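First comes the structure, then the notes that go with it.
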Amino acid sequence: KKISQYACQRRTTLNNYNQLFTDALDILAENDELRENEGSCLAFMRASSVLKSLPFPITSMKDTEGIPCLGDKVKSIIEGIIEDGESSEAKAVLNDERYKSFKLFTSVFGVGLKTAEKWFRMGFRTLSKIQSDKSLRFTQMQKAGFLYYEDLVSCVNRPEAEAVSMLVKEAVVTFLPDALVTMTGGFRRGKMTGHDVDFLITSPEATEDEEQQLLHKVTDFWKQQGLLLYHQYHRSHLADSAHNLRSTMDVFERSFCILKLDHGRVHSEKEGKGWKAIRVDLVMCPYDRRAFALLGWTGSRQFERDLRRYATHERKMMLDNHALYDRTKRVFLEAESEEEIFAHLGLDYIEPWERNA
Ligand SMILES: Nc1ccn([C@H]2CC[C@@H](COP(=O)(O)OP(=O)(O)OP(=O)(O)O)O2)c(=O)n1
Ligand SMILES: [Mg+2]
Ligand code: NA
């Protein structure tokens, strides 16, 4: 059984035997991202992903034999960890002022690479200096980011994700009683924590106007209930989906929210102000596209990249979050399940908890 270069042909659980190596590769990948060296970034992400799939810890360079996605640079990183138990390259990145600033500034919701670079070239290094600066101007998203900073850096746990799921279902069924609400993202893959809580909403009987209006009704409901702290709508691009017939362009309508989650709704083993701000991502898809949407929104991000790369390079197929197109047969392939999509691709089925690539 030769290890495939594709994450969609590997089983990746959360039982990682190479966390010393992958933690260092992840820092090195993030450094190339924040510095826009996309090629080097992709090589580090692919190397980290394949080590996450190994059923044993690397203890010598002989263990790397036959493993794909491990270049010369990655190999010297791995060598460095075998000898010392630490990466000199990743340590230098953690000590780098541009990396430290970019990591700290982008940890504010609403702050991307352009705003982070701008603050860094103005000589800013702390969030205290940014927030007290008289001349800086913040976007509405950045203001929410600063207001709810501590709650948002603190990640979401599974008990909080289930409390959000309850509010999502409760909101949705008010307008569409037959709607199916599925928790997607990291939590569907078995993650204990997440940066947000992802959801896919679909209805067997909703009309084009009903499905196109549901997300707007759900946020108005939360605004009326005093639970909406921030929101941003994302219009559907299903009529422009052919952009994916050549990362992916998002095709479904989405509502991104920041929700006020009272402690009393959370059923955990566990104060101050009895509520926490949570990032909630709500995706609405037409019923016949639900299998493609579920596969696309479950992730991981690397698993998605490899599913698409595999479809193109190995099967002359074009996969995106709403469909699968066969370039040879000149037809879209239908699927009512993720299992049917994997079968169409000629891939052994991978469970959501095995998609942690
Ligand atoms: N605009 C987007 C955002 C996300 N996704 C996919 C990629 C994986 C999945 C969930 O995205 P994230 O919430 O960012 O990731 P996650 O795997 O849930 O990890 P995290 O804990 O950071 O939320 O949806 C997508 O197709 N289009
Ligand atoms: Mg997520
Ligand atoms: Na950010």
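Heads up, residue numbers simply count up from 1 along the chain you see.
Every residue gets a Cβ built from N, Cα and C, even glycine.
Residues annotated as 2'-deoxyribonucleoside 5'-triphosphate binding site in Swiss-Prot: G186, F187, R188, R189, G190, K191, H195, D196, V197, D198, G296, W297. Around the Cβ of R188 (2'-deoxyribonucleoside 5'-triphosphate binding site), a 10 Å sphere holds 20 further Cβ atoms from the protein chains shown.
Quoted from Swiss-Prot, the note on mutagenesis experiment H195 to A (Swiss-Prot position 342) is: Nearly abolishes enzyme activity. Cβ neighbours within 10 Å of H195 (mutagenesis position), excluding its own Cβ and spanning all shown chains: 14.
Remark: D196 (Mg(2+) binding site) has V156, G185, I278, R279, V280, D281 as non-local neighbours, by Cβ distance under 8 Å and separation of at least 6 in sequence. The DSSP secondary structure for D196 (Mg(2+) binding site) is coil. The Mg(2+) binding site annotation in Swiss-Prot covers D196, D198, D281 and is backed by a large-scale study or a structure entry.
Less than 8 angstroms from the CB of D320 (mutagenesis position) sit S241, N244, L245, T248, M249, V251, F292, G296, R308, each of them six or more residues away in the same chain. The secondary structure of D320 (mutagenesis position), as reduced to three states from DSSP, is coil rather than helix or strand. Record note (Swiss-Prot), mutagenesis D320 to A (Swiss-Prot position 473): Nearly abolishes enzyme activity. The unchanged residue is displayed.
According to Swiss-Prot, the mutagenesis experiment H322 to A (Swiss-Prot position 475) carries the annotation: Nearly abolishes enzyme activity. The Cβ of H322 (mutagenesis position) lies under 8 Å from the Cβ of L238, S241, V251, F252, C285, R289, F292, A293, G296, each of these being in the same chain and 6 or more residues away along the sequence.
All protein chains included, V197 (2'-deoxyribonucleoside 5'-triphosphate binding site) registers 28 other Cβ atoms within 10 Å of its own Cβ. Annotated pair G190 (2'-deoxyribonucleoside 5'-triphosphate binding site) and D198 (Mg(2+) binding site), C-alpha to C-alpha distance, rounded: 13 Å. Within 10 Å of the C-beta atom of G186 (2'-deoxyribonucleoside 5'-triphosphate binding site) sit 25 other C-beta atoms, taking all shown protein chains into account.
Residue environment of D281 (Mg(2+) binding site) contains 18 other Cβ atoms, counted within 10 Å of its Cβ in all protein chains. Most other Cβ atoms within 10 A: among the binding-site residues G190, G296, that distinction falls to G296.
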